[PDB]
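S.K.: Starting off with a structure, shown below.
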Amino acid sequence: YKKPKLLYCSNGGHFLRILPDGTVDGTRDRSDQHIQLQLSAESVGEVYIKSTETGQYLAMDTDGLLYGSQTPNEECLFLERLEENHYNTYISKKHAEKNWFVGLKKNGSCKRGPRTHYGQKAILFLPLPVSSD
Amino acid sequence: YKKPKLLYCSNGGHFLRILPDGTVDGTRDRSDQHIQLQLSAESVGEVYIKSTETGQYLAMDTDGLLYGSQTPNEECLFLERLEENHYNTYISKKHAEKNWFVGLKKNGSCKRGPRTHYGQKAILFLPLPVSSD
Amino acid sequence: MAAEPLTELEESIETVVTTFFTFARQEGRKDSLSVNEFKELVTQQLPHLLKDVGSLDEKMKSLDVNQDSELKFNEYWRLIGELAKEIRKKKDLXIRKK
Amino acid sequence: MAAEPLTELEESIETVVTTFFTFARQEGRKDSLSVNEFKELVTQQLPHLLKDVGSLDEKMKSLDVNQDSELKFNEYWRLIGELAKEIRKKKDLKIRXX
């Protein structure tokens, strides 16, 4: 039942609540339909994050800062990777050259590109999407 | 109801189980009557540890090593002190000169004289005696 | 390259190195601090401990001393030292010595 | 609520400072390590870094510049540098390293 794909990171009740405005935060609520994105593998390993039926399309600001609203620029193309820690990893191929892979702040928002390496664990997102099992 | 005075230290189920032999260990049990000593203030501030109705009298080995069985030598005289951390402190006046105050190893036994100064927290014992309230 | 198994105290020296490592791999070269890696580090991780984020340049000059301007893998380390003593040592270093 | 976590740099100086303190108070004065006191650090919690558990005299002389036979806090602290160096350095000349 491919639908609202919920994604978040860092132990603790906090979900990625996207808003048409662009300022997406880690809202810890599931009452208002604003914490769901249409995550899917567009190309071989290339997954896109688009909150179609709820918000807007993502468009990272040079990886450094994560945002979305206007258009799903290539910045929004990430390589789907999995870690043996019950978490999902997405490499922003657009900036993979600098070893940068999408990282958000559970209690801040998605914008930690200059710190997206083997230090900030927030990169290991925990997905709760309605798969087709 | 002055009776079996239970005393132990270091967070974790472990009680001072005294044996006539002398080898007292931090047994975490309350089924066998062997973890009770007759702790009381003999002199002004001087408290003694004697497991009369259960084991034997204590007799520290130059503070360094804590033991008891044969006789309650002066080594067993300690100054009753209290710390604002919900724990009791006993200074082995017999060796206070070296700033040494009775310290036991929750998972080892009572014998840390060379380490009975401000460094090991095990010196902060938690008493559970049947007071007369 | 990097670390299999270590010890208890080796973890706590790692955790700070891991901070170092995710800040120095910024412009060039993760093995050396660069000066929009260093200043970003002092301004973010050391804004309270090091109450001199505006005079980094002096610290840098004092640190670097080969003056290649790669804050090297023990030039840099000194900084953690200066914070380490700072907690004890408000200002009271002086020294002057060739 | 209480027991608030500080920065990684405050964490790591504390963990070594407490360990230091659990050895400094062994004998006279709970700040200075005397000779035995000092040797007890290496012989117990340092079997790999400085595997030299026999020539502690050399370290002592190299550390205690004034040769008072007290490594005061800051004098003792020198060792931590040689440690923090060794973990990177160790024998970057022959071995290798790892």
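Here chain B follows Swiss-Prot for its numbers: 23-155, in order, are the residues you see.
If you check the header, you will see the structure was determined by solution NMR.
Quick reminder: no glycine exception, Cβ is built from N, Cα and C everywhere.
Look at Swiss-Prot and you will find B:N33 tagged as heparin binding site, backed by experimental evidence. Among the mutagenesis experiments that Swiss-Prot reports, B:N33 to A is described with the note: No effect on integrin-binding. Quoted from Swiss-Prot, the note attached to the mutagenesis of B:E102 to A states: No effect on integrin-binding. No effect on integrin- and heparin-binding, loss of FGFR1-binding, defective in inducing FGF1 signaling, cell proliferation and cell migration; when associated with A-109 and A-110. Among the mutagenesis results in Swiss-Prot, B:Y109 to A has the note: No effect on integrin- and heparin-binding, loss of FGFR1-binding, defective in inducing FGF1 signaling, cell proliferation and cell migration; when associated with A-102 and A-110. The residue drawn here is the original one. Quoted from Swiss-Prot, the note attached to the mutagenesis of B:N110 to A states: No effect on integrin-binding. No effect on integrin- and heparin-binding, loss of FGFR1-binding, defective in inducing FGF1 signaling, cell proliferation and cell migration; when associated with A-102 and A-109. One mutagenesis experiment named in Swiss-Prot is B:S114 to A, and its note says Decrease in LRRC59-binding. Among the mutagenesis results in Swiss-Prot, B:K127 to E has the note: Reduced integrin-binding; when associated with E-128. Defective in integrin-, heparin- and FGFR1-binding, and defective in inducing FGF1 signaling, cell proliferation and cell migration; when associated with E-128; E-133 and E-134. The residue drawn here is the original one. For the published mutagenesis B:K128 to E, Swiss-Prot gives the following note: Reduced integrin-binding; when associated with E-127. Defective in integrin-, heparin- and FGFR1-binding, and defective in inducing FGF1 signaling, cell proliferation and cell migration; when associated with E-127; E-133 and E-134. Under its mutagenesis entries, Swiss-Prot includes B:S131 to A with the note: Decrease in LRRC59-binding. Among the mutagenesis entries in Swiss-Prot is B:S131 to E, noted as: Decrease in LRRC59-binding. A mutagenesis experiment is reported in Swiss-Prot for this position, B:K133 to E, and the note states: Loss of CSNK2A-, CSNK2B- and LRRC59-binding. Reduced integrin-binding; when associated with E-134. Defective in integrin-, heparin- and FGFR1-binding, and defective in inducing FGF1 signaling, cell proliferation and cell migration; when associated with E-128; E-133 and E-134. According to Swiss-Prot, the mutagenesis experiment B:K133 to R carries the following note: No effect on LRRC59-binding. Under its mutagenesis entries, Swiss-Prot includes B:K133 to A with the note: Loss of LRRC59-binding. The note that Swiss-Prot attaches to the published mutagenesis B:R134 to E is: Reduced integrin-binding; when associated with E-133. Defective in integrin-, heparin- and FGFR1-binding, and defective in inducing FGF1 signaling, cell proliferation and cell migration; when associated with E-127; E-128 and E-133.
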S.K.: Checking the contact step here: among the mutagenesis positions B:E102, B:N110, B:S114, B:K133, B:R134, which have a Cα within 10 Å of the Cα of B:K127 (mutagenesis position)?
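M.R.: Passing the 10 Å Cα cut: B:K133, B:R134.
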S.K.: According to DSSP, folded down to helix, strand and coil, what is B:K133 (mutagenesis position)?
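M.R.: DSSP call for B:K133 (mutagenesis position): coil, neither helix nor strand.
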S.K.: For B:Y109 (mutagenesis position), list the number of other Cβ atoms lying within 10 Å of its Cβ atom.
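M.R.: Result for B:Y109 (mutagenesis position): 16 neighbouring Cβ atoms inside 10 Å.
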S.K.: Please name the residue among the mutagenesis positions B:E102, B:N110, B:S114, B:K128, B:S131 whose C-beta has the most neighbouring C-beta atoms within 10 angstroms.
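M.R.: Of the mutagenesis positions B:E102, B:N110, B:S114, B:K128, B:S131, the most buried by Cβ count within 10 Å is B:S114.
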S.K.: B:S114 (mutagenesis position): which of the mutagenesis positions B:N33, B:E102, B:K133, B:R134 have a C-alpha within 10 angstroms of it?
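M.R.: Checking each Cα against B:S114 (mutagenesis position), the hits are B:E102.
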S.K.: Between the Cα atoms of B:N110 (mutagenesis position) and B:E102 (mutagenesis position), what distance do you get, rounded to the nearest Å?
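M.R.: So the Cα of B:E102 (mutagenesis position) lies 8 Å away from that of B:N110 (mutagenesis position).
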S.K.: Could you check which of the mutagenesis positions B:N33, B:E102, B:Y109, B:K128 is the closest Cα neighbour of B:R134 (mutagenesis position)?
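M.R.: Checking each of B:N33, B:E102, B:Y109, B:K128 against B:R134 (mutagenesis position), the shortest Cα distance is to B:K128.
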S.K.: What count of other C-beta atoms do you get within 10 angstroms of the C-beta of B:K127 (mutagenesis position), across all chains shown?
M.R.: 18
S.K.: Taking the Cβ of B:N33 (mutagenesis position) as centre, how many other Cβ atoms lie within 10 Å?
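M.R.: For B:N33 (mutagenesis position), the count of other Cβ atoms within 10 Å is 8.
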S.K.: Say you check the Cα of B:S131 (mutagenesis position) against those of the mutagenesis positions B:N33, B:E102, B:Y109; which is nearest?
M.R.: B:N33
S.K.: Out of the mutagenesis positions listed (B:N33, B:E102, B:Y109), which are within 10 Å of B:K128 (mutagenesis position), Cα to Cα?
M.R.: B:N33
S.K.: How would DSSP class B:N110 (mutagenesis position) in three states?
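M.R.: Once the DSSP labels are grouped into three classes, B:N110 (mutagenesis position) ends up as strand.
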S.K.: If you skip the near sequence neighbours and keep only those at least six away, which residues in the chain come within under 8 angstroms of B:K133 (mutagenesis position), Cβ to Cβ?
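M.R.: Set apart from B:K133 (mutagenesis position) by at least 6 residues yet with Cβ under 8 Å, we have B:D83, B:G86, B:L87, B:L88, B:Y89, B:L126, B:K127.
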S.K.: In Å, rounded, how far does the Cα of B:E102 (mutagenesis position) sit from the Cα of B:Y109 (mutagenesis position)?
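M.R.: It is 11 Å, counting Cα to Cα.
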